[PDB]
Amino acid sequence: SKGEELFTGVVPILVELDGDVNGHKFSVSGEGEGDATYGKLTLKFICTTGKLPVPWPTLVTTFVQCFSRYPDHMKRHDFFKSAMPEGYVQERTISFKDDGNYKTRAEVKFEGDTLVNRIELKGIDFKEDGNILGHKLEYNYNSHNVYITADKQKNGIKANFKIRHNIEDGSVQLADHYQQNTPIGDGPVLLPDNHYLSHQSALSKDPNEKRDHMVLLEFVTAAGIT
Ligand SMILES: [Cl-]
């Protein structure tokens, strides 16, 4: 299909995020590339406003599941590529256990030769010295399964999952994610049977980068259908 064909090699990516959490405003720009043949993503993000006012790991899920590797037998379930190049809107509520929540709305779509993810994020009701605004979360990340179900009435998909954020005290902060995707264009897409995306991530730093930043490498593959 047209959408599949857009991803057969390495595709440049651009990420732009405008955030407001507890009324503290911030912006992040990111860039890198995705290779859906390997399910592989490499990305570098810069906070362009100063220090990020929340922990870099709480933004990982927000900052392109179109680059997941769907196995050949699962190719009829790949909603994300089927919506391209016109793209899809990706909304989430992210509820941090005993703390505030983020709401995000992003558009993921090709703008010429580049896959772009443009996000607005608003965060409310955070504790002034909780794990988030206080920056108590470890700079690391765990593997998660993203359970995908069709959302036929929106011609898209929903997903539900909980991110495990390891805290500096040895405890874990859960970040419950509720996700809804809907195509930007009016035509048909692939509506999947229930399955999951296995996402694995590793966060590092560019020891030559003086700006507040995050380097993120990720591998994402679809599974759950035998
Ligand atoms: Cl999981």
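Numbering, chain A: per Swiss-Prot, residues 2-64, 68-230 in sequence.
The header says X-ray crystallography, 1.8 Å.
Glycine residues also receive a Cβ, built from the backbone N, Cα and C atoms like all the rest.
Experimental mutagenesis is annotated in Swiss-Prot for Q69 to M, with the remark: In Citrinine; leads to excitation and emission peaks of 516 and 529 nm, respectively; when associated with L-68; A-72 and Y-203. According to Swiss-Prot, the mutagenesis experiment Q69 to H carries the annotation: In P4; leads to no detectable fluorescence. In mut2.2; shifts fluorescence lifetime from 3.03 to 1.94 ns; when associated with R-30 and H-145. In mut3.3; shifts fluorescence lifetime from 3.03 to 1.88 ns; when associated with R-30; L-46 and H-145. Under its mutagenesis annotations, Swiss-Prot gives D103 to E the following note: In mut1.27; shifts fluorescence lifetime from 3.03 to 2.85 ns; when associated with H-145. Experimental mutagenesis is annotated in Swiss-Prot for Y145 to C, with the remark: In mut1.9; shifts fluorescence lifetime from 3.03 to 2.74 ns. Experimental mutagenesis at this site is recorded by Swiss-Prot as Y145 to A, annotated: In Cerulean; leads to improved quantum yield, a higher extinction coefficient and is 2.5-fold brighter than ECFP; when associated with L-64; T-65; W-66; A-72; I-146; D-148; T-153 and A-163. In Swiss-Prot, a published mutagenesis experiment is listed as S147 to P, annotated Increases fluorescence at warmer temperatures such as 37 degrees Celsius. For the mutagenesis of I167 to T, Swiss-Prot gives this note: In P11; increases fluorescence at 475 nm excitation and at warmer temperatures such as 37 degrees Celsius. In Esmerald; leads to brighter fluorescence; when associated with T-65; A-72; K-149 and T-153. In VisGreen; leads to brighter fluorescence; when associated with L-64; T-65; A-72 and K-149. The structure shown keeps the original residue. The mutagenesis experiment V176 to A is recorded by Swiss-Prot, whose note states: In mut2.1; shifts fluorescence lifetime from 3.03 to 2.50 ns; when associated with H-145 and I-198. Annotation of the mutagenesis experiment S202 to F in Swiss-Prot: In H9; increases fluorescence at 395 nm excitation; when associated with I-203. Swiss-Prot gives this note for the published mutagenesis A206 to K: Abolishes the tendency to dimerize and leads to monomeric fluorescent proteins.
A map of Swiss-Prot features onto the structure.
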residue: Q69; record: mutagenesis position; DSSP class: helix
residue: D103; record: mutagenesis position; DSSP class: coil
residue: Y145; record: mutagenesis position; DSSP class: coil
residue: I167; record: mutagenesis position; DSSP class: strand
residue: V176; record: mutagenesis position; DSSP class: strand
residue: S202; record: mutagenesis position; DSSP class: strand
Which residues does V176 (mutagenesis position) neighbour through Cβ under 8 Å, counting only same-chain ones at least six apart? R168, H169, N170
Which of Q69, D103, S147, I167, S202, all mutagenesis positions, has a Cβ with the fewest other Cβ atoms inside 10 Å: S147
So how many other Cβ atoms are close to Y145 (mutagenesis position), meaning within 10 Å of its Cβ? 22
Using Cβ-Cβ distances, find the residues under 8 Å from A206 (mutagenesis position) that belong to the same chain and are at least 6 apart in sequence, listing them in sequence order. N144, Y145, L220, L221, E222
Here the Cα-Cα span from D103 (mutagenesis position) to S147 (mutagenesis position), rounded to a whole number of angstrom, reaches 22
Cα-nearest neighbour of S202 (mutagenesis position) within the listed mutagenesis positions, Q69, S147, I167: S147
Nearest-integer angstrom distance between the alpha carbons (Cα) of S147 (mutagenesis position) and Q69 (mutagenesis position): 15
Integer Å value for the Cα distance linking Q69 (mutagenesis position) with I167 (mutagenesis position) is 16
